[PDB]
Number of protein chains: 2
Amino acid sequence: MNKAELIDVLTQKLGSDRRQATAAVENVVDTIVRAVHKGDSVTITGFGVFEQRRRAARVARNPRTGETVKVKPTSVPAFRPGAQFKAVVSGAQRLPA
Amino acid sequence: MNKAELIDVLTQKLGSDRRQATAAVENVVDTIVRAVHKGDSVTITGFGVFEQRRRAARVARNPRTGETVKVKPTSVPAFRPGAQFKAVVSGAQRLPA
Ligand SMILES: [Mn+2]
Ligand SMILES: [Mn+2]
C-alpha cells in the first residue's frame, strides 16, 4: 500500500471526495513531521508515538572508501509502536473485524 | 502532542468539523494497522514506511525472576522514517515554512 492506495481506502471509509482524503493524509503527515522537527513528541493512542531522538557522536566505516570516520551528533525521527498495535501484529489481541 | 491536539490542528487545517477530523485520524491509523497486520507494507512518500518484521527465536533474561528464557518467534510492527523526514529532523533540508 502506497499513498494513493491509502488515499483510495480512506476516501471510501470517509465517504469524502478524494481531494479531501488527500488533504487529510498530507496534513496528518505534515503535522507530525512538524512536531517532531520542533522536538516535540506525537503520541497517538492505539498507534504509537513519534519522537525526535539524538544520536551521540559515533564512528563509522566509510564503505565507498574503507576510511573510518567519526560522526557528529545528529537528531533523528523515530516511531515506537504502541501496545495495541504490537498486540494485533503479534497475534495476541484480535483486530475488530 | 496527543491525538486530541493532533485532531484540533488537523481540524483547522482541513477547515472541517471536528468529528470529521477524528474519522480521518482514526481511519488512517486503523488502515495502516490493518495492512501491516496482513503483513502488507505501508509506504508514504515523504514520511516513511510501516512494515511487519519477524523476530527470530531469541533468548531473554526474565527480570522479575532472574530466570533466562527462550523467546519464540514473533511478528512485530515497525516504521522506517523516510529520507525527507530524516533530512528535516536532522537540519539538512528546510521545512516549508
Ligand atoms: Mn489477528
Ligand atoms: Mn529546520
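Heads up, the Cβ atoms here are built off N, Cα and C, so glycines get one too.
Under its mutagenesis annotations, Swiss-Prot gives B:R55 to E or Q the following note: Loss of DNA-binding, decreased in vitro phosphorylation of N-terminal HupB fragment. Experimental mutagenesis is annotated in Swiss-Prot for B:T74 to A, with the remark: Loss of DNA-binding, no change in phosphorylation of N-terminal HupB fragment. In Swiss-Prot, the entry for mutagenesis B:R80 to A states: Reduced binding of DNA and inhibitors SD1 and SD4. The structure shown retains the original residue. For the mutagenesis experiment B:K86 to A, the note given by Swiss-Prot reads: Reduced binding of DNA and inhibitors SD1 and SD4.
Feature annotations (Swiss-Prot) mapped to structure.
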residue: B:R55; record: mutagenesis position; contacts (Cβ under 8 Å, 6+ apart): B:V71, B:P73, B:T74, B:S75, B:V76
residue: B:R80; record: mutagenesis position; contacts (Cβ under 8 Å, 6+ apart): B:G48, B:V49, B:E51
residue: B:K86; record: mutagenesis position; contacts (Cβ under 8 Å, 6+ apart): B:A92
*Using a 10 Å cut-off, grab the number of neighbouring Cβ atoms around the Cβ of B:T74 (mutagenesis position), all chains included.*
16
